[PDB]
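A.B. asks: Pasting a structure below so you can have a look.
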There are 4 protein chains.
Amino acid sequence: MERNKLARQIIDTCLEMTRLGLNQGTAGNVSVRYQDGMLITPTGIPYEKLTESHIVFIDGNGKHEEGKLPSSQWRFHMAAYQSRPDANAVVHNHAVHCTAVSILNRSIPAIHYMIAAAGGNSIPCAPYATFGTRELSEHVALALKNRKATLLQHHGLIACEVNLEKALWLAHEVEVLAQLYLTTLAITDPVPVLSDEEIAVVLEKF
Amino acid sequence: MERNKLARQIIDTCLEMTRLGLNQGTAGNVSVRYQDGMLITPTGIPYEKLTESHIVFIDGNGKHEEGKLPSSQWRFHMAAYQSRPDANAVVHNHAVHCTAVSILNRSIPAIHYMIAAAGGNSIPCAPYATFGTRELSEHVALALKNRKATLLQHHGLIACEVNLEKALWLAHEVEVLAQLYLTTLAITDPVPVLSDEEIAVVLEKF
Amino acid sequence: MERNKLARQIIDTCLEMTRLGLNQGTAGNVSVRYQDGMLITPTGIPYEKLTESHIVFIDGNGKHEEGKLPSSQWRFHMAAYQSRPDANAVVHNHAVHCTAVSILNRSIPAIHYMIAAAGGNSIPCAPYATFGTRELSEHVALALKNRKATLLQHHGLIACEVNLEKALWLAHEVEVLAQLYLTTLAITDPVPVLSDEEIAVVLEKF
Amino acid sequence: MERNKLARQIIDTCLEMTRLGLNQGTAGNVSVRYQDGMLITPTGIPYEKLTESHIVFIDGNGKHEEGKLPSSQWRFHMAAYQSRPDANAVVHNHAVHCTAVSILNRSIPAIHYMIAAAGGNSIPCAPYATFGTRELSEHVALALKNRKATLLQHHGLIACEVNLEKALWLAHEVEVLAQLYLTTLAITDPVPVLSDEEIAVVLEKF
Ligand SMILES: [Zn+2]
Ligand SMILES: [Zn+2]
Ligand SMILES: [Zn+2]
Ligand SMILES: [Zn+2]
């Protein structure tokens, strides 16, 4: 749990994200909680050229390491960390099904019991704000108060968890739920969902 | 047909399942009939870290090997084995098209002649029950009385056959039929199907 | 252009077909014109275990080599060869989009100028008949009189050309046209098409 | 920035295009600005057999190197270069989602903020004309006056940028926007879009 070990795992997560077909447009950024701030992917540099020394450290004040440019979305990574003290890793991407649901400005309801992996009976959709602004950060902070993942309207997805492996797994599961939702919504609306009682049982079971 | 040979084939089936794009969310579990019970994948451990000694033996009583945790869905694997004496292998996954049809709570009708590979003119959909419960097991046992594969409402798919190779092949074919069904259902409802007479001819031919 | 060279190319075409995502369910079969009949893939044997000596020779009478089982669909390969003297290779598969259009029992109209690669302004759909019957063969023979590719209702696709490389390429293009057609049909029906005049110009240009 | 270095990058872009799933039907062609004209992919030769010496030089007059056949679509590559002096590379393909939107004859509106990567609030659709004609070239030239990418009705996509890496990236992003658009259009029409004000802010921000 030295910086370089953590930097490699961020890079592995970027590669795995592309392998899984979640990083379309090379839009993602990945971060981990570190010291008083976080380690995050840099802006510009394509994922396949990424090396350990490219990873940027941003402190609690928002001051980033000299000579390195953090992702343009670093601020809502910091907002997730402040809003969810238990989160140690954050994954952001523009997975197509998630982003399509975020264009409809819909929450994903409990169409499958795995919806409870994000903490409740839904995956919310935070209202649009211009990328990189404080206003976007506030909407994300509010949406993550009681959920580990959120859609961002007209934009994409943020998922947070205790480590990169779970954060990536969660992100992937939300993309499956989004695809399931869009496929059934094209047939019938509304889509059959599981009741709050049933989801309370599953949550207790998890 | 020693335990280790069977354990390797289970692991190969998990890998092949992911290769085929049926194991989305890393939700599957695979088992084979063995001695008085079965060998099944363990809970927790990601598929790529899976080794022969991770595979768990569960006897006829439901007692599992000391120090190993069987999949959380072991019970409906045991229900399939008791309901279908001819089954020697069972594959479960959350393939997206199958799961989407299971959310509509629909059976897949005879939209293609390959529907007869599961034993009749349809692929049923068993009613939802909380994962891991006896009630889920009963619905699965009933649905598999005269079919080798079934959807599970709000959940996924179970397919069983005489060996892992056929069980995987069947699972894959049901996922193709599910995709075919959802694609045509978005255009027209109902979907044209083949008649019972035609399917009786194909069954006789198989 | 010895038998073994031709047998390798058939096997390569099976692999390439799977690479392209056209061979879903391991449903395809591939043949080439040879001597007085054809060389075709065998029934049963999965594609990845396929070796040169597995390829079966079937003569003009329909008598196949001793000790080898030709694909269960050999008859409509022979029907294509008799109907289209210019065809030297035939590819059959159950590509999902093609098969979904074949379930609607629709012809694919001229939604794109590449429709002319199959010889006219459409890709027809031959009426269903039980697999392996003479009746299926007659429908295929009629549909291929003035087209190099046809859908088969409730079944899949047949594409024929001057060599395996073009036959595979054609099969792939029809699968793209099928996907294009289904995607736009879910939005609007009918789908805008190019006129007969325009297609006559493109045909002249090819 | 010798010819051979540029020829390798064209070939790498063809391979990458196929990797990304944008080159379906082996329909693409790629060019770069060079000397008084351009280097472009040849007609006929499949991408995987492509070697540096296959790449064709076409001058400003349209005269191509002796003994080599340029892509059949070279003319609208030349039209892009004359219309957009800043473009140094041009990518053309028949990506399925783009082509499906081009069959509807629709422009893609601002359903996502990444729409501004092509220069405005939309991705236009140029009216159909027979491939390889001067009339097709004029429509492309007009559509690219204030956009870096355009759909071509009943045909596919053209994307242009300052280098091959950005041109490919742009092409890929337009394919994601096309898929997003088609997925949401099947659910609701019209699709929610971002306002002109919002897009002006994002453009200023880029
Ligand atoms: Zn983003
Ligand atoms: Zn399950
Ligand atoms: Zn077939
Ligand atoms: Zn083209």
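The header says X-ray crystallography, 2.2 Å.
A Cβ is built for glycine as well, from the same backbone N, Cα and C atoms used for every other residue.
Straight out of Swiss-Prot:
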BINDING   B:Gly28, B:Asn29, B:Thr43, B:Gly44, B:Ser71, B:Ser72  substrate binding site
MUTAGEN   B:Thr26 to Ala  Decrease of the aldolase activity mostly due to a decrease of the affinity for L-fuculose 1-phosphate (Fuc1P)
MUTAGEN   B:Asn29 to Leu  Loss of aldolase activity; when associated with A-71
MUTAGEN   B:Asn29 to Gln  Strong decrease of the aldolase activity mostly due to a decrease of the affinity for L-fuculose 1-phosphate (Fuc1P)
MUTAGEN   B:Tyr113 to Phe  Slowly inactivated. Has a preference for the D-aldehyde and shows an inversion of the diastereoselectivity. Loss of aldolase activity; when associated with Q-73 and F-209
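In the displayed structure, how are the listed features positioned relative to their neighbours?
C.D. replies: Sequence-distant neighbours of B:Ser72 (substrate binding site) (same chain, six or more apart, CB under 8 Å from its CB) are B:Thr43, B:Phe131, B:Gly132, listed in sequence order. DSSP assigns B:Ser72 (substrate binding site) to coil in the three-state reduction, placing it in neither a helix nor a strand.
There are 16 other Cβ atoms within 10 Å of the Cβ belonging to B:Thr26 (mutagenesis position). DSSP assigns B:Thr26 (mutagenesis position) to coil, not to a helix or a strand.
In sequence order, B:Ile40, B:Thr41, B:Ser71, B:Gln73, B:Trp74, B:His77, B:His92 make up the list of same-chain residues 6 or more apart from B:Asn29 (mutagenesis position) whose Cβ falls under 8 Å from its Cβ.
Under DSSP, B:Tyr113 (mutagenesis position) is assigned to a helix (H, G or I) in the three-state scheme. Take the CB of B:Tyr113 (mutagenesis position) and look out to 10 A: across all protein chains shown you find 20 other CB atoms.
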A.B. asks: Within 10 Å of each Cβ, count the other Cβ atoms, then let me know which of the binding-site residues B:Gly28, B:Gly44 comes out lowest.
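C.D. replies: Comparing Cβ neighbours within 10 Å for the binding-site residues B:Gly28, B:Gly44, B:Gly44 has the fewest.
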A.B. asks: Using C-alpha atoms only, work out the spacing between B:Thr26 (mutagenesis position) and B:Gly44 (substrate binding site) and round it to an integer in Å.
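C.D. replies: B:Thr26 (mutagenesis position) and B:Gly44 (substrate binding site) have their Cα atoms 10 Å apart.
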A.B. asks: Among B:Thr43, B:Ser71, the binding-site residues in question, whose Cβ has the most other Cβ atoms within 10 Å in this structure?
C.D. replies: B:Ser71
A.B. asks: Distance check, please: Cα of B:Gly28 (substrate binding site) against Cα of B:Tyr113 (mutagenesis position), rounded to an integer number of angstrom.
C.D. replies: 27
A.B. asks: Using the Cβ centroid of B:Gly28, B:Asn29, B:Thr43, B:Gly44, B:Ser71, B:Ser72 as the reference point for the substrate site, which residues of the same chain not in that list have Cβ within 8 Å?
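C.D. replies: Along the chain, the qualifying residues are B:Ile40, B:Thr41, B:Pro42, B:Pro70, B:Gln73, B:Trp74.
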A.B. asks: At its widest, how many Å does the recorded substrate site span between Cα atoms of B:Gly28, B:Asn29, B:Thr43, B:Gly44, B:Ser71, B:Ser72?
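C.D. replies: Max span of the substrate binding residues, Cα based, is 11 Å.
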A.B. asks: Rounded to a whole number, how many Å is the Cα of B:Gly44 (substrate binding site) away from the Cα of B:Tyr113 (mutagenesis position)?
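C.D. replies: Spelling it out, the Cα of B:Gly44 (substrate binding site) and the Cα of B:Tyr113 (mutagenesis position) are 38 Å apart.
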